[PDB]
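Following: one structure in structure tokens, then a few remarks.
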Amino acid sequence: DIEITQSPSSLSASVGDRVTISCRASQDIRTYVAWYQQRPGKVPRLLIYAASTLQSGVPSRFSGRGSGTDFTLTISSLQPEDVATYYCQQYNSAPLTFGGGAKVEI
Amino acid sequence: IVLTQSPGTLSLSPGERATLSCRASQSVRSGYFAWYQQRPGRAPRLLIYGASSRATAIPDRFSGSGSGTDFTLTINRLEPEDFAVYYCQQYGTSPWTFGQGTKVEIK
Amino acid sequence: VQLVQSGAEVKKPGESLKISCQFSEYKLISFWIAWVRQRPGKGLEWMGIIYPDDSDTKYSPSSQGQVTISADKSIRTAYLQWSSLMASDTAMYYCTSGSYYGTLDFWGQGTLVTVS
Amino acid sequence: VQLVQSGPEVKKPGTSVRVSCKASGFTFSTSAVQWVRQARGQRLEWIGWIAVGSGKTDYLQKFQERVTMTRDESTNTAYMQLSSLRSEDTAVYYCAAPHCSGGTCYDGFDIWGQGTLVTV
Amino acid sequence: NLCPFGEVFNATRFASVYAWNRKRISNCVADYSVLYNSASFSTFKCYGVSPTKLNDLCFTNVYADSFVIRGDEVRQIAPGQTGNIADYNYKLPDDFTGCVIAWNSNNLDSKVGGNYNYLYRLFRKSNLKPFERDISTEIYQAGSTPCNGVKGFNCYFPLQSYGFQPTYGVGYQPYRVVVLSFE
């Protein structure tokens, strides 16, 4: 399989701060990493396609970056709306594995 | 299949016939048994196929007869050139298994 | 495409289960449905994928022999079929669909499975 | 027709060796490459084999989990990826492929590459 | 009286290259404008006819052969080519008079974990005669020893799956190919 290891499980930042969440893959996946956001109660929401492309309806605050082994989701000035958990999925190859969680609390 | 080579070590002279008898546990799928010669340092070279059909470029001094479980390799004019370790193999549906080598010894 | 699921389930460890998910009238043959599992507190896990139009199913190694995934095209519903359950299956199950690349764009509400 | 292996790959325990055999002259699409192992002063030990056409690999059960085998038919080669090396894998590795010229293989593994000594 | 071309190019699924589908077109009014004046076709290459001149000619039969191959193997769909597809799956005559239309169909025929519905023949004793195909699944005999139906050494299965995946490179991504031959 392909193993995904993420950033620290817990991140805390102030409102308006810039937040980075990075995850790395065991093998080499070209750019096929999606980024999902799951609010504490709601269903997870897909944010980012192959790391760069956003999703319709997502504010342009979120930004994807990286390639090969390491990928990164970055958030500009924060709001209380973004206190969710963030997962990075690799959809290269078979078993599309998920990373860990990146809890964010203001 | 767990093959074996009965003659152990051949302590012969380069004048007499060398017999290499190879005995399996089960049988083999048709003509998939094969013989190989490995000189002390050289990579093994293929000699024989299922029953008698020798490989290309093999000198005529190498011949062998056998079917089913039992197989045999014969050397008529044993030579200093022919002093190596001879290995069995089967290509059956099982994981292919070699045989414990037989070393031919001079005098 | 919208995805509506069956509902909350309460079972016993030996019980077997059927979980349903409806489709909103797909158009392409490359219309896959993935089932993902989120145990309480733990993160999302990708169980398996199915293509209803040809009904071709792929499983993750973890859930190969444990679960089954079917899809009745006529009534337009996929199912996660559980054999004899375990206490380790008290999770939230999501029926998802998305792009042909395998990304999970569309999510249905969660089916909450509890076994005691 | 000929077949040449890689060079010696003396490594440390726990590493992984990618042993390569490159073949010339064959219609390699029909050939099969078997991989065998022989310690110093010991008997040959079969490892596995590759059907290059279908690319279907059959391993020995002892080596089933540790080792994988691939082809890369574009370069007409054959690769053996051996995982964490226990101390026993200090042996000479051999490829064997038959005369498969003209879409018709020749029974028997006659063509053998010069061995590669891998030390653990 | 338009032609069934809508049921060929816009078909749901395409046959495997080793068992390529053939459909006959006759007693019909053919509109090749809808084909050439479409950007969906990555490859649109005609031999013996001009794409604009096509509407100006009449033929007694038009054979549409549909299948699915890789991106790298599109080149083999041409008169006088050598390769897996040309030698063992689909051979075109050297005096070919017709068009070849191939377009990338990754978002149709490639599926997560590998699409194993598409197969191609690996081996055959002799190359295919032009416009001739065999759907035989008998265990290929590579050497002298009779196989007797036991797969193994020199007893290879003749068909191999493409295993299409959506994350493959453009070379290995599936391409749907329709070959129009005019007679």
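The residue numbers of chain E are those assigned by Swiss-Prot, with the residues present covering 334-516 sequentially.
Using N, Cα and C of the backbone, Cβ positions are placed for all residues, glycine too.
Among the natural variants that Swiss-Prot reports, E:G339 to D is described with the note: In strain: Omicron/BA.1, Omicron/BA.2, Omicron/BA.2.12.1, Omicron/BA.4, Omicron/BA.5, Omicron/BQ.1.1. Using a 10 Å radius centred on the Cβ of E:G339 (variant position) and all shown protein chains, the other Cβ atoms total 10.
In the three-state DSSP scheme, E:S373 (variant position) is classed as coil. Here Swiss-Prot describes E:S373 to P as a natural variant; the accompanying note says: In strain: Omicron/BA.1, Omicron/BA.2, Omicron/BA.2.12.1, Omicron/BA.2.75, Omicron/BA.4, Omicron/BA.5, Omicron/BQ.1.1, Omicron/XBB.1.5, Omicron/EG.5.1.
Within the same chain, the residues at least 6 positions away from E:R408 (variant position) whose Cβ sits under 8 Å from its Cβ are E:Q414, E:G416, listed in sequence order. According to Swiss-Prot, the natural variant E:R408 to S carries the following note: In strain: Omicron/BA.2, Omicron/BA.2.12.1, Omicron/BA.2.75, Omicron/BA.4, Omicron/BA.5, Omicron/BQ.1.1, Omicron/XBB.1.5, Omicron/EG.5.1.
Shown in sequence order, the list is empty: the chain has no residue 6+ apart in sequence with a C-beta less than 8 angstroms from the C-beta of E:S477 (variant position). Among the natural variants in Swiss-Prot is E:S477 to N, noted as: In strain: 20A.EU2, Iota/B.1.526, Omicron/BA.1, Omicron/BA.2, Omicron/BA.2.12.1, Omicron/BA.2.75, Omicron/BA.4, Omicron/BA.5, Omicron/BQ.1.1, Omicron/XBB.1.5, Omicron/EG.5.1.
Geometry remark: E:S373 (variant position) versus E:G339 (variant position), CA distance 14 Å.
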